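Enquirer: Sharing a structure, written as structure tokens. Questions coming.
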Amino acid sequence: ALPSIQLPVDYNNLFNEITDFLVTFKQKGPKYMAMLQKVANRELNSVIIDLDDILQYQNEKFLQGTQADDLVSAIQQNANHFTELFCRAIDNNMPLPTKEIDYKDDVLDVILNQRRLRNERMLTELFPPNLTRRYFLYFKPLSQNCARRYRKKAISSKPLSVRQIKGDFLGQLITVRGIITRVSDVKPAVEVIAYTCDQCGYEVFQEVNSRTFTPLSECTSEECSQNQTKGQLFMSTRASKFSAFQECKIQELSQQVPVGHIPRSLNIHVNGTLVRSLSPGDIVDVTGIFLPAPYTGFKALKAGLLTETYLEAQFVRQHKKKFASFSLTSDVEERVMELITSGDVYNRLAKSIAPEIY
Amino acid sequence: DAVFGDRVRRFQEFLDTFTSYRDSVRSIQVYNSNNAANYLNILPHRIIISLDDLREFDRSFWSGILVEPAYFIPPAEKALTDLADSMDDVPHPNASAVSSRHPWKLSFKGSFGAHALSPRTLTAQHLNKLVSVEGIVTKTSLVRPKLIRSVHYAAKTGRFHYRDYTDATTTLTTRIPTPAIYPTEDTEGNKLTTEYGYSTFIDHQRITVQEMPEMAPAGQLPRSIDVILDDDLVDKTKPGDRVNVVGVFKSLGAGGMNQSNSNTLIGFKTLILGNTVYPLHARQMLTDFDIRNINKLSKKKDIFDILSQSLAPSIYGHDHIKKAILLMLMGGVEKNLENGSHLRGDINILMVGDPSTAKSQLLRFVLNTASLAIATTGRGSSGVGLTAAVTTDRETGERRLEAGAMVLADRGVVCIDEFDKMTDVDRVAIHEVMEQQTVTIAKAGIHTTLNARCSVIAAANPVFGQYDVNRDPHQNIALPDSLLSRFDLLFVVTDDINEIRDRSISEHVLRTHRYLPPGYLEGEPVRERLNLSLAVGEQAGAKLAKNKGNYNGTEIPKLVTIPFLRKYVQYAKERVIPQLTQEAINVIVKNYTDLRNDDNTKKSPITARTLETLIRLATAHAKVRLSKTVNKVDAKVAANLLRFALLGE
DNA sequence: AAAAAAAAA
Ligand SMILES: Nc1ncnc2c1ncn2[C@@H]1O[C@H](COP(=O)(O)OP(=O)(O)OP(=O)(O)O)[C@@H](O)[C@H]1O
Ligand SMILES: [Mg+2]
Ligand SMILES: [Zn+2]
């Protein structure tokens, strides 16, 4: 079947250390409980994780001979796994809402309450946690000064060019740099797909993380599991959970192109609350997870080992400049006061446009 | 069975016999270790062996490699990997990076004998044999990584599993095919999650190499072959480069022997798994005594005239043209400013003259003696296809831009013949390049600016059959003034009839035709020759073998050979960046003011852009004498050359 | 998508 190999990584201690960091961390009290409290009150919509905090917490707790390993190295080596570890840790440690909630607007929770009052009354299904989840999880690459604080080479960042990315960087967290050219529209993406069962007990759920999807034919309802059919299952649009999806491509800067070459491109997927944070025609510093994509979508039955690759966005620094539509601020008010004191202006403005031309 | 072990131990014995490879491997290891955790380059795990020593050690293994490498290379690679593993010493390794298992693939160099072929000579009986082919790079594919070995983990078991995938092109030996099906369930049904960051992916690119059209049968089109290379050296060279590729020539695919065939006449597919690539360049590194000699020649008083006279010794006269070519091949520096944007740095030269005055021959000489140049004809070109093209890749199924003629010549020189006969439309495509040295392609959904900082040299005929000295210079030239103003230097040549010059040129031309190649008799024509005896190639200062340059004695002034001149150009274009000073500034401004207000007839009008030409000519002359500062002598010689090119002596 | 031949303006 499949031969087995031994690796020094074990997720039990990693999860325990993650929970201890999330609970005990002091930067108001702990910060990571303040974010969870705001999420519980349906105020915050996404959670951002700073690796600098993890690094410095581990470094400062190393002074006592209890810590044995490091987490940021495993974060850099692999990222997707730690996403579900973090979401599980958050779901386990979600505090109660300290604020009132307009409970009538959450139609999803109302429908789920109706289903529960149906099933549990009889004395029920354990729904997947991601359906109950409302927040989004994002990572933030560390800063170079934090690495300089210590001896270790916890660097990352380093905004490589498009062509500098090789086949050994799949699965790692890398930062790129380039000009955004094409930006698509915003369209919903499915996360959990629900079917109704034609008033036959529980309504079957399904979740698909693939880029393709197949529907069900029969259902596990007891009267439907009875030896004759009782109603055809139908997909329900209201009960399902969706997510915003967007895609874009980035091109290399003309300064980084080697002589006698043609610049290459790179595809970027973005989902969640970060959608529409970038516009075509700007220089950006994008950090994300470099993931492979199957070729089977093209359905050519060729390239048995060749695969397509894409980057999933995690944090975007818009950079470039801001026009600001001359929004009034104090500093520019003293600037225009200085201009008022300057006297006649237009002659100096004419002198100051193109001094290179005589 | 056991033959693998026998070959492995024999190769280990051979590796232990020669101590150079061990030194190289341990040097690579120590460099890699130093790169790890000390306040971006990494050495690939590849070593090149010289099979001459292998032949001198064991002829059986040498013959087995050169005849059937499929049964000999893998044992050698296994033995090399085992040696590297044994010698390696890392007490605290990493987790994901330790499972790379790089097998230390090999490269070869040395005499091949009858296995150095050309793309036309490859035939049936050369299959499954190591070969080395010369050629020119035609086109390349896109770099796409491919999977090798996947890593899986199950939460319940806690045991990491791995599955290995190989294809026909992955390994030299055919094995049972394996699809790309991801294992997602265990034997007991446990869920398996694919672990990125622990799996293995290797880069992949396909290129096509073409036989050189110069050495082709009469009335036959050139033929080409395709080369697959992966992992390292994945993106070396570019289209339009002369290369020598060493690898295994093998077939692949069923090729219709299955039930998919439709007709009788079904042929197989042939392909070369490239092992190594070398730049031919028809070598590029200076020695210590070479630098000594270059300095000794540059400290002389009259190096520039000697170098100018050294260019194309078979062309009579045109000395100022030779000097202009010399200054153009090593022109001034480019300037960039935070507010001034960009300033042009090099020189372009245009020549016009009546027929049969040796312009095309000088153009061919400049092609031959330049570091990089591309030949172009006005009639046989299209402007849209001159810059970029849209082609759909057969593999990926997408359309990608293909580099045009001028883009390939970036940081080079382009020569165009029959320029005045070239279509007016495409002329604008040239003017764009002369504007900002950048071409913009906005077509079919691609918006990209491509850098092209080349210099252009062209020669054109006047509108009439012969030049009329009594007419307006604008009247004699068909090109519009808009592009004519771009060229820094304009030269007009005429074959004035004079019996003294006629006798001199007749004697010179007759002298040239009475020539015989060394060591070959005069009764039979020139015959083609084979390649170099060595497939891959590689007491000081007391000999001056080719340093002084004077091969044959004909005049008191010296001469230099083509290779020494090219080495001088290579040294000058890199090691010196001169800075102008005010002493030359005074002369430049004085002569510009004088020339502008002389108020007499002239070949062409002058404007503010000529002072830029003077500045970059002074920079080029400072580069010629290898100085970091610009002296007034360079200003004087530049002014004299400009006056000659515009007034006439 | 890009090169090459034909009749009408
Ligand atoms: N000064 C010269 N020294 C040697 N050969 C010369 C000289 N002038 C002309 N020739 C000869 O004249 C012949 C014409 O060559 P070529 O066609 O290249 O000249 P051209 O001036 O560029 O002409 P065209 O306008 O037809 O392109 C060549 O064989 C060349 O050797
Ligand atoms: Mg000619
Ligand atoms: Zn039912």
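Using the numbering of Swiss-Prot, the residues shown for chain B are 18-56, 89-331, 339-594, 630-740, in order.
Even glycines carry a Cβ here, placed using N, Cα and C.
So Swiss-Prot lists these for the protein:
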type	residues	note
BINDING	B:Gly409, B:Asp410, B:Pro411, B:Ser412, B:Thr413, B:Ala414, B:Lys415, B:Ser416	ATP binding site
DOMAIN	B:359-566	domain 'MCM'
MUTAGEN	B:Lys415 to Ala	No effect on MCM2-7 complex helicase activity. Loss of MCM2-7 complex helicase activity; when associated with MCM5 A-422. Reduces MCM2-7 complex helicase activity; when associated with MCM2 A-549
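Relative to the rest of the structure, where do these features sit?
Expert: DSSP gives B:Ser416 (ATP binding site) a helix state.
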Enquirer: Whose Cβ lies within 8 Å of the mean position of the Cβ atoms of B:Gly409, B:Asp410, B:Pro411, B:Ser412, B:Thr413, B:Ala414, B:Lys415, B:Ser416, the ATP site, other than those residues?
Expert: B:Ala515, B:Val549, B:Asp551
Enquirer: Using CB atoms and a 10 A radius, I'd like the single residue among the binding-site residues B:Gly409, B:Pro411 with the highest neighbour count.
Expert: B:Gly409
Enquirer: Around B:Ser416 (ATP binding site), how many other C-beta atoms are within 10 angstroms of its C-beta?
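Expert: By my count, 12.
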Enquirer: In sequence order, what residues of the same chain, 6+ apart, have a Cβ less than 8 Å from the Cβ of B:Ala414 (ATP binding site)?
Expert: B:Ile371, B:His374
Enquirer: Provide, as an integer number of angstrom, the distance between the C-alpha atoms of B:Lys415 (mutagenesis position) and B:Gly409 (ATP binding site).
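Expert: The separation of the Cα atoms works out to 8 Å.
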Enquirer: Could you list, ordered by sequence, which of these binding-site residues: B:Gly409, B:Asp410, B:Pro411, B:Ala414, B:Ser416, have a Cβ under 6 Å from ligand 2?
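Expert: Correct list: B:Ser416.
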Enquirer: Need the DSSP three-state call for B:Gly409 (ATP binding site) to compare against my parser.
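Expert: The three-state answer is strand.
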